[PDB]
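**Student:** My structure is below; once you've seen it, I'll send some questions.
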There are 6 protein chains.
Amino acid sequence: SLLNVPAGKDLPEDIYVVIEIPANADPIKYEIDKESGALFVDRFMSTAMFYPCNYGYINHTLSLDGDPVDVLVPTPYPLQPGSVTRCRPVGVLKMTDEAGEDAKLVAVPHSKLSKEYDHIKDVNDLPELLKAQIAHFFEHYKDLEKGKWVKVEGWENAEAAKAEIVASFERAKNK
Amino acid sequence: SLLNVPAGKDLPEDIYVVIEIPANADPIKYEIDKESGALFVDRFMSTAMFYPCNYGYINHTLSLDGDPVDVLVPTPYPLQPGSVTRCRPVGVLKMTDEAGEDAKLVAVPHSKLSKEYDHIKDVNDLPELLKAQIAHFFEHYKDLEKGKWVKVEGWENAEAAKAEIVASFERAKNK
Amino acid sequence: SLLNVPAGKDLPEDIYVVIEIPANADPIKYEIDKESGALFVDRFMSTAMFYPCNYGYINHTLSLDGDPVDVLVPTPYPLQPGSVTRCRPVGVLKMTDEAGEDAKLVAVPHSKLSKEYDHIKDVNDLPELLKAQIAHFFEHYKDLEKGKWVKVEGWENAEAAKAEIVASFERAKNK
Amino acid sequence: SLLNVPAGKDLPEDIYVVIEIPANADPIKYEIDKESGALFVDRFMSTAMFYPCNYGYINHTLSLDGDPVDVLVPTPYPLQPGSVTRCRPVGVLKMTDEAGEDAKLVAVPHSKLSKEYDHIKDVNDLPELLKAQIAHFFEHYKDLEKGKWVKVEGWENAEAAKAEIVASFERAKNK
Amino acid sequence: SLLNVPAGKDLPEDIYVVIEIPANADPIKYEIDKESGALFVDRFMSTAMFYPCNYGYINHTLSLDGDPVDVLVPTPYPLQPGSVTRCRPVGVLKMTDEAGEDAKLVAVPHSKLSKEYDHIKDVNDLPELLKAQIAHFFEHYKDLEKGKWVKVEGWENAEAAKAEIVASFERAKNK
Amino acid sequence: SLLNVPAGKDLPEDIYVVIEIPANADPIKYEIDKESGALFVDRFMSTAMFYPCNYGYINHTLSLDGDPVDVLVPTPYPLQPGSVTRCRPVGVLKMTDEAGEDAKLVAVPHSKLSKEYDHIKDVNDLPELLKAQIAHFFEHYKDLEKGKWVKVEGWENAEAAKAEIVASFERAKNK
Ligand SMILES: [Cl-]
Ligand SMILES: [Cl-]
Ligand SMILES: [Cl-]
Ligand SMILES: [Cl-]
Ligand SMILES: [Cl-]
Ligand SMILES: [Cl-]
Ligand SMILES: [Cl-]
Ligand SMILES: [Cl-]
Ligand SMILES: [Cl-]
Ligand SMILES: [Cl-]
Ligand SMILES: [Cl-]
Ligand SMILES: [Cl-]
Ligand SMILES: [F-]
Ligand SMILES: [F-]
Ligand SMILES: [F-]
Ligand SMILES: [F-]
Ligand SMILES: [F-]
Ligand SMILES: [F-]
Ligand SMILES: [Mg+2]
Ligand SMILES: [Mg+2]
Ligand SMILES: [Mg+2]
Ligand SMILES: [Mg+2]
Ligand SMILES: [Mg+2]
Ligand SMILES: [Mg+2]
Ligand SMILES: [Mg+2]
Ligand SMILES: [Mg+2]
Ligand SMILES: [Mg+2]
Ligand SMILES: [Mg+2]
Ligand SMILES: [Mg+2]
Ligand SMILES: [Mg+2]
Ligand SMILES: [Mg+2]
Ligand SMILES: [Mg+2]
Ligand SMILES: [Mg+2]
Ligand SMILES: [Mg+2]
Ligand SMILES: [Mg+2]
Ligand SMILES: [Mg+2]
Ligand SMILES: [Mg+2]
Ligand SMILES: [Mg+2]
Ligand SMILES: [Mg+2]
Ligand SMILES: [Mg+2]
Ligand SMILES: [Mg+2]
Ligand SMILES: [Mg+2]
Ligand code: NA
Ligand code: NA
Ligand code: NA
Ligand code: NA
Ligand code: NA
Ligand code: NA
Ligand code: NA
Ligand code: NA
Ligand code: NA
Ligand code: NA
Ligand code: NA
Ligand code: NA
């Protein structure tokens, strides 16, 4: 099952991300169901927005929104929902939503998958346009869903991302 | 596994549908294999037709064609094969095929996924064009497959759909 | 050429819309060039948004942004850029942008193309979700493009849409 | 303009086909407008069917339905609406519809474009499945459009196709 | 799980192939992970090439590259990654790569799925273009990945393919 | 017509490129016909390769292969065949093919369309992977077409690209 995938080969620098939503896809918000491992439709998004990157989570982690910690993974081509990608964290967008605090990690494909992202070492190496698109997306994607809301609080660096990974891996572990 | 998804949160009004074939897709007829939970290609359809809605089944049900009961789910965008959608039954197309009687339920995305279909309470609220397309599809999609055939017998309302769900949930339960 | 297509068979109730951008497409903002009739890339949109409907213009009209008046056309399936669709106006989103006032008409496929939209007679017959998505789109799609901006000013009815069509058809005519 | 493309390099064996509808596409029935050369939406098809091959016409020809003669062109990948393909006729499906008699030619990509279809010399060399799909399509695609109808009358060989081409090229020529 | 799918209904003539990569897809090289059954991104291919056919493996087999034996499956439409197709072997491209010897079987959809490939009995019945495309693909797809390499050694017939299947099914069985 | 588009707003630094083939598309080699302006299928490519970037030409130029000079344009999303993009030359891949010498320019979207490529000033600023993919593509895409061949001769800088543009604009001008 997708429930039995590790958090990573060597957390926090070498992680696996389970993809739920491909980059640039139709506005279907899929989420993996914890007990079955199946991809469920969480909702049909109301705004005419798309995720700027592939979107998923790190297995065996727990955030403060009651879900595994969330990751954006830029790739040259969109990934399949339910697939798993080896990546390296490079930054994090801090934010809270209606279900609790809910950081959005950015992790790039691992060097072994591709050399394309090897030059992205830290958050300042991400394209400004991409970071700005990601922030705008999270600021606005819930604008038409009553009872769903966001506070975006800014970008933090790879060490912050890594600290989040470690802390979420510790959370699910005695939870 | 997709074999461990419930029939629904509160059958028959609140169901889960496992999707096998997206709306408006290529003519590959996928079916979930009961023992592995995998998506198998059942066949390459011979007619140049597509399913008017996403197509799948309710887990832990049994129809008279030896398969779980079949459901059509209209959505704004096609769903992924193998994904699961929470829905609400609104009508049923009665029909029989070569493998035995084989009703085609229509269920719309649950209000929690989207408000888009909340106005569809019963079968008369479905668009006439959509119902007519669905009936035509089932009347003709097997026209070029020898030994596969259909008798479409007309549309019935949400209570009939719900009765079918309950009865199929009872069938698999002592089968 | 696409420059020689009429404004419509019987303006303002029966119009032709030249499509520039399909619904639910990649964020490439195409515009027809007036002198060549070719589809040019105006820009690569910076926000992660898509047009909720097909988007184009009525030929031989002139708005206050120096362009033909702009139209959104809902369809069951996205249209090809450069194609032309016969439609019927049903409402208008009033708004201004950096290039001047710039109304966004909504027109549905003509009955002769499809009966699907015949029940949409006026702006109140459009789905609330669709109208809300359209307004949100225009409110936010320029949020990351410096020097591009929007003031959305609300929805008006089919007669207002029709008055706009007539007035823009008169503008280009002694311009 | 697409109005100025020849009927072919050497009719009837070497023709050009202007494509209006790609194979396996969404059910949007495009038609080139004779006076503008633009692709217009003729209608949104009501049945859940797709064209088994790319579909278009031979320029500077005239059929008995008031339109240029119609051609199906099988290709390995769907063609773009408005593109032009060099082909070789191999057979014809005879049929009439509401607008008058309306043969459906089949022509394969010319050897110069690809060697893939060089083995298809005549109608008996077309796959049986493809011919059967084409006939079924034309038998049924108008089943839900009132006032549109078809009589399919069977397959004829490459010489018959070629005779049709010549005769339609003569028709438009003193018409 | 995809790990519990059989090698086939009646090996070697009747096999199941688990698909990892669809025909004509984006250059994402997916591989099923043996212990989780999940689809992992193995790498982002560096060359601008696509697989000429759907690509996957026979479960419960073991090749000399440490992986299940690899199969190409031509279909009329691309298959979903993670789906399973019943097929019949018709030939094999012999080759070695950096991970060891690594034959590429070709197997066509079983007659029960479609009659389309029933005329392909042996390797000489495959289109020359398709075989040539497959060989060229394997000759060149690793050209830009350092440390990945190929020696293509030519085509062999259905009996050779079948012998490979049997031998790989025996290998994993006491391994 | 696409024949009446300028070479550029201010050649050679500010050019327009007419797109014939989108990036990452199916292997249909379209070419604009000079006398009609229509997109014709030149051929169905035999290798399983795709263009790494959008591909087209500069109007009103003439190369030594008897065609307008050829340009690759990287974009975030593939462009429509027949569309026109404003760009800035940054480098050139020198090469000859069977029809004569045939340089492949690389030009990035103009700053006015997007700021994404503003950091690419010269050929050394292009990603190494992209340049390597482009060279490999041209080295191999004709490998299965008899009588079509290539000699790739290496990368040259933006000034070389610009000199090519100027010289081709002069060639068509007294030709
Ligand atoms: Cl773990
Ligand atoms: Cl930002
Ligand atoms: Cl249950
Ligand atoms: Cl009906
Ligand atoms: Cl007019
Ligand atoms: Cl609104
Ligand atoms: Cl002619
Ligand atoms: Cl037939
Ligand atoms: Cl087995
Ligand atoms: Cl070969
Ligand atoms: Cl010029
Ligand atoms: Cl290079
Ligand atoms: F989450
Ligand atoms: F079933
Ligand atoms: F405009
Ligand atoms: F016609
Ligand atoms: F392998
Ligand atoms: F060229
Ligand atoms: Mg959630
Ligand atoms: Mg999450
Ligand atoms: Mg959240
Ligand atoms: Mg979350
Ligand atoms: Mg079945
Ligand atoms: Mg079923
Ligand atoms: Mg059935
Ligand atoms: Mg059934
Ligand atoms: Mg503009
Ligand atoms: Mg406009
Ligand atoms: Mg504007
Ligand atoms: Mg405007
Ligand atoms: Mg017609
Ligand atoms: Mg016609
Ligand atoms: Mg007709
Ligand atoms: Mg006709
Ligand atoms: Mg491998
Ligand atoms: Mg393998
Ligand atoms: Mg290998
Ligand atoms: Mg292998
Ligand atoms: Mg050429
Ligand atoms: Mg060229
Ligand atoms: Mg060339
Ligand atoms: Mg050239
Ligand atoms: Na998309
Ligand atoms: Na909200
Ligand atoms: Na489709
Ligand atoms: Na049948
Ligand atoms: Na899209
Ligand atoms: Na702005
Ligand atoms: Na399609
Ligand atoms: Na009819
Ligand atoms: Na593809
Ligand atoms: Na290599
Ligand atoms: Na593609
Ligand atoms: Na060659």
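The numbers used for chain C are those of Swiss-Prot, and the residues that appear cover 2-176, in sequence.
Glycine is treated like the rest: Cβ placed from N, Cα and C.
According to Swiss-Prot, the record shows the following:
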BINDING   C:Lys30, C:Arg44, C:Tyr56, C:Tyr142  substrate binding site
BINDING   C:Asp66, C:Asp71, C:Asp103  Mg(2+) 1 binding site
BINDING   C:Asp71  Mg(2+) 2 binding site
MUTAGEN   C:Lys30 to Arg  2% activity
MUTAGEN   C:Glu32 to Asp  6% activity
MUTAGEN   C:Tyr56 to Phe  7% activity
MUTAGEN   C:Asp68 to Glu  1% activity
MUTAGEN   C:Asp98 to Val  No activity
MUTAGEN   C:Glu99 to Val  33% activity
MUTAGEN   C:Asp103 to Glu  3% activity
MUTAGEN   C:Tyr142 to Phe  22% activity
**Student:** Rank the recorded positions C:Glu32, C:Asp68, C:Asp71, C:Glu99 by the number of other Cβ atoms within 10 Å of each Cβ and report the first-ranked residue.
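**Tutor:** Sorting the candidates by Cβ neighbours within 10 Å, the top entry is C:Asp71.
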**Student:** Run through C:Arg44, C:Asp98, C:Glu99, C:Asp103 for me and report the recorded positions whose CA is within 10 Å of the CA of C:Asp66 (Mg(2+) 1 binding site), in sequence order.
**Tutor:** C:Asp98, C:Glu99, C:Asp103
**Student:** Looking only at C:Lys30, C:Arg44, C:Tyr56, C:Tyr142, the residues listed as binding substrate, what is the longest Cα to Cα distance in Å?
**Tutor:** 15
**Student:** Could you tell me which of the recorded positions C:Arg44, C:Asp68, C:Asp103 sit with their CB under 8 A from some CB of chain F, listed in sequence order (or 'none')?
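**Tutor:** Only C:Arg44 pass the 8 Å Cβ test.
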**Student:** Other than its own, how many Cβ atoms are within 10 Å of the Cβ belonging to C:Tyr56 (mutagenesis position)?
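**Tutor:** For C:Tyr56 (mutagenesis position), the count of other Cβ atoms within 10 Å is 23.
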**Student:** Measure from the CA atom of C:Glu99 (mutagenesis position) to the CA atom of C:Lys30 (mutagenesis position) and give the result in Å, rounded to a whole number.
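**Tutor:** Between the Cα atoms of C:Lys30 (mutagenesis position) and C:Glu99 (mutagenesis position), the distance comes to 16 Å.
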**Student:** From the Cα of C:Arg44 (substrate binding site) across to the Cα of C:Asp68 (mutagenesis position), what is the distance in angstrom?
**Tutor:** 16
**Student:** Using the CB centroid of C:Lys30, C:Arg44, C:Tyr56, C:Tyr142 as the substrate site centre, which other residues of the same chain sit with their CB within 8 A?
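**Tutor:** Along the chain, the qualifying residues are C:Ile22, C:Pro28, C:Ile29, C:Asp43, C:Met46, C:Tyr52.
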**Student:** Tally every other Cβ atom lying within 10 Å of the Cβ atom of C:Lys30 (mutagenesis position).
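**Tutor:** The Cβ of C:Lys30 (mutagenesis position) has 17 Cβ neighbours within 10 Å.
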**Student:** With Cβ-Cβ distance below 8 Å and at least 6 positions apart along the chain, what are the contacts of C:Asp98 (mutagenesis position)? List them in sequence order.
**Tutor:** C:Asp66, C:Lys143, C:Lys149, C:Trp150, C:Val151, C:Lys152
**Student:** Let me spell it out: for each of the recorded positions (C:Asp66, C:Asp103), count the other Cβ atoms within 10 Å of that residue's Cβ, using every protein chain shown. Which one has the most?
**Tutor:** C:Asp103
**Student:** Measuring Cα to Cα, how far is C:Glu32 (mutagenesis position) from C:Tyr56 (mutagenesis position) in Å?
**Tutor:** 10
**Student:** Does anything in the same chain, at least 6 positions from C:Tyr142 (mutagenesis position), have a Cβ under 8 Å from its Cβ, and if so what?
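**Tutor:** Long-range Cβ contacts: C:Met46, C:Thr48, C:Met50, C:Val151.
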